[PDB]
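Data block below; observations after.
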Amino acid sequence: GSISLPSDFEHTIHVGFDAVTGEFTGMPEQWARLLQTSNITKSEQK
Amino acid sequence: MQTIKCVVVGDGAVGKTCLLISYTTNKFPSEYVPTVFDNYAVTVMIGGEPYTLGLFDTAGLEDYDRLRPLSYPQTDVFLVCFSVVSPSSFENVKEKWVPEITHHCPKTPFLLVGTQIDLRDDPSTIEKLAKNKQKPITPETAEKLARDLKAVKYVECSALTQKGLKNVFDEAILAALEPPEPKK
Ligand SMILES: Nc1nc2c(ncn2[C@@H]2O[C@H](COP(=O)(O)OP(=O)(O)NP(=O)(O)O)[C@@H](O)[C@H]2O)c(=O)[nH]1
Ligand SMILES: [Mg+2]
């Protein structure tokens, strides 16, 4: 056995269009923080 | 132990979410939303060596020029896909999406993809397909085009059915494998 096809798979961060400020939503913790910081406006209310 | 993150550029089945969806996890999309990034989980064992890959979706122009540093062109090989039957997208994706390959990876290889065996149905397509002298594009035709442009080479079919995705994965993970050298 050499190459094997992936088994696992799960939609971790689903980025979408954000009219709020011509930006995206649900921005990944890294993506968001990279430029912005809040995945969705204010990340999330823990 | 080295990371593998293939970047994608384009729309209408570009290999980003379309591939992993069926070509990998099989399961189809869930929440319909402009895949600006979308994350995924996978582990390809090359020669018996677990790994952590992820299809990094992107564009390279529409609000991505700023969100590019997050994808880092050096991430790995480029994953691109394009319709098969519908030729209106074939030519386009070529001189339309390829140009972007440099926007996100001006010095990084790019892998093209063409699958659409279940989408086929529109008759008008064939009628025109005869005008382009391309004929009913198939899972093989896509490869031919890739040969002309010269790339990492790929081979695969459309969702639902499976002809042999393990192959394209061997070349998709091999090119990025980057045989580590004994450097101290
Ligand atoms: N097995 C396999 N299926 C493929 C391949 N390329 C595309 N497909 C399938 O053909 C379909 C075309 O892509 P599409 O569904 O438009 O994916 P998308 O571009 O992510 N759009 P959306 O964001 O709405 O889900 C996909 O559902 C995908 O499962 C491939 O190389 N292999
Ligand atoms: Mg998608």
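If you check the header, you will see the structure was determined by solution NMR.
The backbone N, Cα and C atoms fix where each Cβ goes, and this holds for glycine too.
B:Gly12 to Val appears in Swiss-Prot as a mutagenesis experiment; the accompanying note says: Constitutively active. Interacts with PARD6 proteins. Does not inhibit filopodia formation. No effect on NR3C2 transcriptional activity. The DSSP secondary structure for B:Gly12 (mutagenesis position) is coil.
B:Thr17 to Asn appears in Swiss-Prot as a mutagenesis experiment; the accompanying note says: Constitutively inactive. Does not interact with PARD6 proteins. Inhibits filopodia formation. No effect on NR3C2 transcriptional activity. Taken residue by residue with DSSP, B:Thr17 (mutagenesis position) is part of a helix.
Quoted from Swiss-Prot, the note on mutagenesis experiment B:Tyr32 to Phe is: Abolishes AMPylation by Haemophilus IbpA. DSSP gives B:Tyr32 (mutagenesis position) a coil state; it is part of no helix or strand. Cβ contacts within 10 Å of B:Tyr32 (mutagenesis position), excluding its own Cβ and spanning all protein chains shown: 8.
Contact with chain A, taken as any Cβ pair under 8 Å, is found for none of the mutagenesis positions B:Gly12, B:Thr17, B:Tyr32. Note: the CA-CA distance between B:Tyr32 (mutagenesis position) and B:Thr17 (mutagenesis position) rounds to 11 Å. Proximity of the mutagenesis positions (B:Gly12, B:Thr17, B:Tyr32) to ligand 2: a Cβ under 6 Å from the molecule is found for B:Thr17.
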